[PDB]
Amino acid sequence: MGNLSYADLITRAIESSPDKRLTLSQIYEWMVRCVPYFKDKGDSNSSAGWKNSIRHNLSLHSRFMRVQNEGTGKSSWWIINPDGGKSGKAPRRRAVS
DNA sequence: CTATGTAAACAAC
DNA sequence: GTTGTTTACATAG
């Protein structure tokens with residue numbers, strides 16, 4: 001990573017799409033195909049944990065929310081939320097076990 | 001303390 | 001296995 005974060009990158013892939021929504025697979029594709037850094041799924045396929053990491057960021061903060069299709073199958077798109085308003089602390093971890 | 005990055009133990013598939 | 005969460009620890013600043 002030259003300058004940016006996983007958090008940001010994801011929010012970025014999801015930013016420039018024909019229509020706003022992406023999917024892990026699709027997100028994963030962005031990563032592997034853009035910015036020399038990731039190489040995993042490209043022509044060949046899969047290196048370790050970044051796979052697991054991206055899932056973390058997405059599910060964790062406040063810019064990403066998930067949307068499925070009510071129907072029989074798997075349309076889970078990752079979109080962005082709350083832009084007009086800003087404020088809202090995110091329980092920044094450690095109370096405890 | 002805070003944000004980032006990881007590694008991994010898991011509820012549903 | 002895949003997707004989604006959520007503990008937990010590691011730093012760097």
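Please read every residue number as a count from 1 along the shown chain.
How was it done? The header gives X-ray crystallography, 2.7 Å.
Using the three backbone atoms N, Cα and C, a Cβ is placed for every residue, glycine included.
In the structure as shown, the Cβ atom of A:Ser53 (mutagenesis position) sits within 10 Å of 12 other Cβ atoms. Annotation note: A:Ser53 (mutagenesis position) sits in a helical segment as assigned by DSSP. According to Swiss-Prot, the mutagenesis experiment A:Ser53 to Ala (Swiss-Prot position 209) carries the following note: Impairs nuclear translocation upon oxidative stress.
Note on A:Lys86 (mutagenesis position): other Cβ atoms within 10 Å of its Cβ, all shown chains, come to 6. A mutagenesis experiment is reported in Swiss-Prot for this position, A:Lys86 to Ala (Swiss-Prot position 242), and the note states: Slightly decreases DNA affinity.
Mapped onto three states, the DSSP output places A:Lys89 (mutagenesis position) in coil. Under its mutagenesis entries, Swiss-Prot includes A:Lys89 to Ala (Swiss-Prot position 245) with the note: Decreases DNA affinity.
For the pair A:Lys89 (mutagenesis position) and A:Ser53 (mutagenesis position), the Cα-Cα distance reads 22 Å.
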